[PDB]
Amino acid sequence: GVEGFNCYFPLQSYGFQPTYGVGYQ
């Protein structure tokens, strides 16, 4: 369900935080 690697972690919540792993312009 997670776009990409299967990470149970709240990777979707980090999409709003500063990080290179979530650089969606």
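We're sticking with Swiss-Prot numbering for chain A, so the shown stretch reads 482-506, in order.
For all residues, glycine too, the Cβ spot is worked out from N, Cα and C.
Pulled from Swiss-Prot:
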type	residues	note
MUTAGEN	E484 to D	Increased replication in human TMEM106B overexpressing cells
MUTAGEN	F490 to L	Increased resistance to neutralizing antibodies and human covalescent sera neutralization
VARIANT	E484 to A	In strain: Omicron/BA.1, Omicron/BA.2, Omicron/BA.2.12.1, Omicron/BA.2.75, Omicron/BA.4, Omicron/BA.5, Omicron/BQ.1.1, Omicron/XBB.1.5, Omicron/EG.5.1
VARIANT	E484 to Q	In strain: Kappa/B.1.617.1
VARIANT	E484 to K	In strain: Beta/B.1.351, Eta/B.1.525, Theta/P.3, Iota/B.1.526, B.1.1.318, Gamma/P.1, Zeta/P.2 and Mu/B.1.621; May enhance affinity to human ACE2 receptor
VARIANT	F486 to V	In strain: Omicron/BA.4, Omicron/BA.5, Omicron/BQ.1.1
VARIANT	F490 to S	In strain: Lambda/C.37, Omicron/BQ.1.1, Omicron/XBB.1.5, Omicron/EG.5.1
VARIANT	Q493 to R	In strain: Omicron/BA.1, Omicron/BA.2, Omicron/BA.2.12.1
VARIANT	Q498 to R	In strain: Omicron/BA.1, Omicron/BA.2, Omicron/BA.2.12.1, Omicron/BA.2.75, Omicron/BA.4, Omicron/BA.5, Omicron/BQ.1.1, Omicron/XBB.1.5, Omicron/EG.5.1
VARIANT	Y505 to H	In strain: Omicron/BA.1, Omicron/BA.2, Omicron/BA.2.12.1, Omicron/BA.2.75, Omicron/BA.4, Omicron/BA.5, Omicron/BQ.1.1, Omicron/XBB.1.5, Omicron/EG.5.1
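Overlay of Swiss-Prot annotations on the structure.
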residue: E484; record: mutagenesis position; contacts (Cβ under 8 Å, 6+ apart): none
residue: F486; record: variant position; contacts (Cβ under 8 Å, 6+ apart): none
residue: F490; record: mutagenesis position; contacts (Cβ under 8 Å, 6+ apart): none
residue: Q493; record: variant position; contacts (Cβ under 8 Å, 6+ apart): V483
residue: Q498; record: variant position; contacts (Cβ under 8 Å, 6+ apart): none
residue: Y505; record: variant position; contacts (Cβ under 8 Å, 6+ apart): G496
